[PDB]
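> Here it is: the structure, laid out below.
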Amino acid sequence: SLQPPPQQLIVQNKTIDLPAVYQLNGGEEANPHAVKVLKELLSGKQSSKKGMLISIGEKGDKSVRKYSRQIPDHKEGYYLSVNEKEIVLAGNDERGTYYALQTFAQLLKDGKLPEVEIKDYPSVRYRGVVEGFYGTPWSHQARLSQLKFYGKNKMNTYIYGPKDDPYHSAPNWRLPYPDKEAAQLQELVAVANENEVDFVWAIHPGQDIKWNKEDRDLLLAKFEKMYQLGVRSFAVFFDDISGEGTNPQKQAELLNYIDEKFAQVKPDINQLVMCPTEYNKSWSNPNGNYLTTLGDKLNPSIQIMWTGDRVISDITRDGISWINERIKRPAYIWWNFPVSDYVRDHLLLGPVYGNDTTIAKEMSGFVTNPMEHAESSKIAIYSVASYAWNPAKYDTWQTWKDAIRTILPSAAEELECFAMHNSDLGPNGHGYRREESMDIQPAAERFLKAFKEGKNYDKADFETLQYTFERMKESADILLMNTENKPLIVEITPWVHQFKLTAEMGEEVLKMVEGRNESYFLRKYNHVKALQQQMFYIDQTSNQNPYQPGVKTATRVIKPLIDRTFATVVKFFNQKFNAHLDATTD
Ligand SMILES: CCCC1=N[C@@H]2[C@@H](O)[C@H](O)[C@@H](CO)O[C@@H]2S1
């Protein structure tokens, strides 16, 4: 499944061979990043003698002159054609040609191509990821991997802003990066450039900013240093601060200054973005004028970020109208999923859903704030990419499955199993929840009512529950040993162990339900207590962060079911055999 889905696609049911011998036209005129990709896909030979013709270029290039009517007149648009006679890979601009090739790479299966005509472009101008979470910032290796992933999925934005990076936030936003870190950011910028991603470097100065000439110059001098490392897009974040830094008038003046004396002065600055102190509807003062000050005061080329009606929320038609009215421009959406920095004992690996698919025109950008777990975040990131490029065609579940199969082809069904029951956030201070384990939730619910009653269960149910636990262990063990994406396995390991132990506990609890004789029952019960203690051990020793320490898994439907069934069969036993068994699950 292409990924993101093109705006317009016509498939002829013919398929052609990737040319054994070919004629390249435009190789020296077209986007070198695109030509690179094309040349990688091709295993010789070049032939002036001909050779099937492959034409590559941007609108204006001599190579693509014949097809200029065909090229969509949109930023990052392109036209792609495959037929018996010719291949055409024509961008509206340089990024469009790179994107043509990202679609092209996906069509080529087993050295063959379908016969297709594609006219394509993004529905939202800026699409990508803000690394803007609290916690351990992404490793340098994880970032290099992200930027390549962003290029393949036509994401054009990476906003660097980890809350915990000292040279991004207070005090030390005033200081240039040390040489080591500097050389690393330089490398990130090179790699982002190669992949057609705007590396957007953010600063977060508002906690100790002085509204004086000294701090203002320090900010520009920092921006200048970042420029010298290759950075061409900038942001100033005023989120989650208090004190003098929250002053909207001073914020707008600062940003206008940066625009005027820096963004409008360098030859090639792309994005200039700001993050308001009031960044969702629920935390905005209706009677005072924070957001209208920004909307009126800020130069119209400056972006303003927004999370929707609450800190964590999905974007609605009503929600975007509300903010767009006040800021006098389309909001640049910061979506807080799958961001887990306030539910740090959970992994959030379910589908991306909830955002209205008809409001592309009402947003200038759409970025996802992810987990501190970089590779794990690729399931959502891939999905957000698909959503922000073609929201009209956005399919929740298929994109999720596509993401998983792209990330881990070798164990995709195993990863789906694991992700399916690692979706929900649990109870949290923001009240944001996701669905989890819905496949088995009716079976779970029937089975459990038919017990907390005494009314006999369904055999169908019993073996779906048992089928589930079995599948959970298979997936957990296969994942642990998977070497195709080791960094992903490393992130999820603790939850993989916990997920296995949940499945095992599940299986023993059901063996207790079929309790054949008194002492097989007690073997089961004792095994359950031992498995509980192992889960408690992991929860006490893994992921011991100061905020939500530990490791929770399958918490919405599966853990509750097992816990409740266990306390139930035990209580029936404490009355058939008049016992004193501990029925507790903590
Ligand atoms: C335009 C929104 C700016 C925001 N800043 C923080 C962010 O750093 C956290 O990652 C997120 C979830 O805890 O909560 C808020 S949202």
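The numbers used for chain A are those of Swiss-Prot, and the residues that appear cover 25-610, in sequence.
Looks like X-ray crystallography, 2.2 Å, at least that's what the header says.
The backbone N, Cα and C atoms fix where each Cβ goes, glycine too.
Feature table excerpt (Swiss-Prot):
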| type | residues | note |
| --- | --- | --- |
| ACT_SITE | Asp264 | active site, proton donor |
| BINDING | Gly156, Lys187, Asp263, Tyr303, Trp358, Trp359, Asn360, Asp365, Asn393 | protein binding site |
| DOMAIN | 149-416 | domain 'GH84' |
| MUTAGEN | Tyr158 to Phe | 99% decrease in activity for pNP-O-GlcNAc |
| MUTAGEN | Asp263 to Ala | 99% decrease in activity for pNP-O-GlcNAc |
| MUTAGEN | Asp263 to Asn | 99% decrease in activity for pNP-O-GlcNAc |
| MUTAGEN | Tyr303 to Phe | 113% increase in activity for pNP-O-GlcNAc |
| MUTAGEN | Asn393 to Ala | 95% decrease in activity for pNP-O-GlcNAc |
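Map these features onto the structure and tell me what's around them.
When secondary structure is read from DSSP and collapsed to three states, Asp264 (active site, proton donor) falls in the coil class. Around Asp264 (active site, proton donor), taking its Cβ as the centre, 16 other Cβ atoms fall within 10 Å, counting all chains.
For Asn393 (mutagenesis position), other Cβ atoms within 10 Å of its Cβ number 23.
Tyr158 (mutagenesis position) carries neither a helix nor a strand DSSP state and counts as coil.
Within 10 Å of the C-beta of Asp263 (mutagenesis position) there are 19 other C-beta atoms, taking all protein chains into account.
If you draw a 10 Å sphere around the CB of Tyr303 (mutagenesis position), it holds 22 other CB atoms from the protein chains shown. In the three-state DSSP assignment, the secondary structure recorded for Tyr303 (mutagenesis position) is coil.
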> Which value in Å gives the longest Cα to Cα span across the protein site residues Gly156, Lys187, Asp263, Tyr303, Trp358, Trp359, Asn360, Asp365, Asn393 as recorded?
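Output for protein binders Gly156, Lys187, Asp263, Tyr303, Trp358, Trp359, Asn360, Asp365, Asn393: max Cα distance 17 Å.
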> Among all the protein chains here, how many other CB atoms are within 10 A of the CB of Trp358 (protein binding site)?
24
> Please list, in sequence order, the residues in the chain of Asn360 (protein binding site) that are at least six apart in sequence and whose C-beta is under 8 Å away from its C-beta.
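In sequence order, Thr331, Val335, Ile336, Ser337, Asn393, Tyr456 meet the Cβ cut-off.
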> Compile a sequence-ordered list of residues in the same chain as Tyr158 (mutagenesis position), six or more apart from it, whose Cβ lies below 8 A from its Cβ; state 'none' when nothing qualifies.
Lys187, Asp188, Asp365
> What whole-number Å value do you get for the CA-CA distance of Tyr303 (mutagenesis position) and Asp264 (active site, proton donor)?
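Counting only the Cα atoms, the answer is 9 Å.
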> Determine the Cβ neighbour count for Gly156 (protein binding site): the number of other Cβ atoms within 10 Å of its Cβ.
27
